[PDB]
Amino acid sequence: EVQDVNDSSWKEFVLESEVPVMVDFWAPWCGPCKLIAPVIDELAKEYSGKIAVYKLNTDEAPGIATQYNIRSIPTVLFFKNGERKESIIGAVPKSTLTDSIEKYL
């Protein structure tokens, strides 16, 4: 399923997480977004208890996109200890996301 995060739950779900966080930025109008949705869901289950994963619809939470200067999607952001550690744009393969995840673990 992957939990949704927005402007109001951001600080609590992402910035105060005790574990590395992977956030998927998407929007209904973006075709390529449908292509990584399966990978994000699979990785979330696959790494339960090890990392937190959320999805952020830019249509409904532009504030967050503005704070981190996100101007394009699909975008995947990684957070750790309250700090943004890396940003990836495009249709990212499951393998590349796994290297990054494994790095913050």
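In chain A, numbers come from Swiss-Prot; the residues present are 75-179, in order.
So this one's X-ray crystallography, 2.3 Å, going by the header.
Cβ atoms are placed via backbone N, Cα and C, with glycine included.
Feature annotations, courtesy of Swiss-Prot:
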- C104: active site, nucleophile (ACT_SITE)
- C107: active site, nucleophile (ACT_SITE)
- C107 to S: Prevents scission of the intermolecular disulfide bond by the second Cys of the active site (MUTAGEN)
Tertiary neighbours of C104 (active site, nucleophile) (same chain, Cβ under 8 Å, six or more apart):
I147, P148
Tell me the coarse DSSP state (helix, strand, coil) of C107 (mutagenesis position).
helix
